[PDB]
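All remarks here apply to the structure that follows.
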2 protein chains.
Amino acid sequence: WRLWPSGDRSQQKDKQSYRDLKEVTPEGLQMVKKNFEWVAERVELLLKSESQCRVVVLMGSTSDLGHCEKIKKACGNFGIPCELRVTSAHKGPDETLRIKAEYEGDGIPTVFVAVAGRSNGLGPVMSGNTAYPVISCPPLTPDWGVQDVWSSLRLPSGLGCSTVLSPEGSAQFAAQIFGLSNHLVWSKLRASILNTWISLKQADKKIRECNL
Amino acid sequence: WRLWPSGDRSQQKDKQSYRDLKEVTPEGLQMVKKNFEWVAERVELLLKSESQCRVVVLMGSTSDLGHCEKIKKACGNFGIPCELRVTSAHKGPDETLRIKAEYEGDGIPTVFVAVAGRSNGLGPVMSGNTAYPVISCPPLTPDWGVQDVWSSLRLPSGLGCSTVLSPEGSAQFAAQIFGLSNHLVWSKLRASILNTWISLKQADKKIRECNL
């Protein structure tokens, strides 16, 4: 590669420093060696997380636990810790705000994912009382899902609450948010775009052989 | 009329006490007079309210004030005091519960009417945190009303919150609730069933003449 500290070619730390020498002298090789040492001393820091990430999944009912387990598993795939908590906006709004405060108050950047069946008040109430992002991922089924989804979508002014129907999708969106700050999360998202694209090419190649 | 204290014919206080005398003696007429005095001393109490009534209309936004004015006016027609208050479940749930507590705490029987456009969380949150009845009367328009109504209708278990779409209707329902305890409110409801029925007979009589 070619590596320029501060975008400055004259500070090049890569092997171009050796290619560029008119004549290789022993003083010339010690400069090249120090450039290689400079990179060797920094490269292990590429494995370290610069910023902390957390998803908190708030569920109105323990019957939606299966749906929340899918979000937590999918968060695990991006290396983002994910906590489950049980709270109802309708039946314990005092407790919802106290739980919110626990995660707002310890200095760890947090995305809240609200899982509320039927009339979703948990997304909205959370959204109205935190500066952190809130994602409604309601556990819609085909029975009443067309009716229930609108309680996540049509909100009073002054609420940023977003909607993602897929539980794997809500994890991915939470990852994309943390990817703006965390190169490790970003890189898993980037490699996943590649791997998914590769999978389509391989499935097309297979079905093309069944075209003769 | 015939008036029997405790349903006991032998305690009859009406003119039947005079009709029933085999012979009218002066001692017989003094008994009749005391029966008439007994009724004269109690009849003014029929004008007095035995129980207090109040409707509290909670609105999420001052833009829904017109809709709340219609509820308040219609409550006035049943002689039920009606207060307007502004509170959002989404943006000030702490304040919603403190306002609720003011009306729960002064010993006056109260019906709460929740007016919240779009995703109604105000009905549900109120319903989950008071033993008093809550009526959602959402200000639906034809634009999004088919979508918004389901946030009032499909609630988690443990919530009694009812729905009435008409604002005059929500007042009438509040009146019907107080009519179980208040003979004056009951009587306005009863006379209104008569007057409305009379109006239909009169409109049918009119249109029948335009049938020749």
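Going by Swiss-Prot, the residues shown for chain B are 214-425, listed in order.
Technique stated in the header: X-ray crystallography, 2.4 Å.
In case you wondered, yes, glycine gets a Cβ from its N, Cα and C as well.
Per Swiss-Prot, these features apply:
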- B:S332: CO2 binding site (BINDING)
- B:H303 to Y: Loss of phosphoribosylaminoimidazole carboxylase activity (MUTAGEN)
- B:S332 to A: Loss of phosphoribosylaminoimidazole carboxylase activity (MUTAGEN)
- B:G334 to A: Loss of phosphoribosylaminoimidazole carboxylase activity (MUTAGEN)
- B:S400 to A: No effect on phosphoribosylaminoimidazole carboxylase activity (MUTAGEN)
**Prompt:** If you count Cβ atoms within 10 Å of each one, which of the mutagenesis positions B:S332, B:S400 comes out on top?
**Reply:** B:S332
**Fill in**
Between the C-alpha atoms of B:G334 (mutagenesis position) and B:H303 (mutagenesis position), the distance in angstrom, to the nearest integer, is 7
**Fill in**
Hits for chain A proximity (Cβ under 8 Å) within mutagenesis positions B:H303, B:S332, B:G334, B:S400 read B:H303, B:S332, B:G334
**Fill in**
Within 10 angstroms of the C-beta of B:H303 (mutagenesis position), the count of other C-beta atoms across all shown chains comes to 27
**Request:** May I ask for the distance between B:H303 (mutagenesis position) and B:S332 (mutagenesis position), taken between their Cα atoms and rounded to an integer number of Å?
**Result:** 10
**Request:** Could you measure between B:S332 (mutagenesis position) and B:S400 (mutagenesis position) for me? Cα positions, answer in whole angstrom.
**Result:** 37
**For B:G334 (mutagenesis position), the number of other Cβ atoms found within 10 Å of its own Cβ** = 32
**Item:** Where B:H303 (mutagenesis position) sits in the secondary structure, as DSSP reduces it to three classes
**Value:** coil
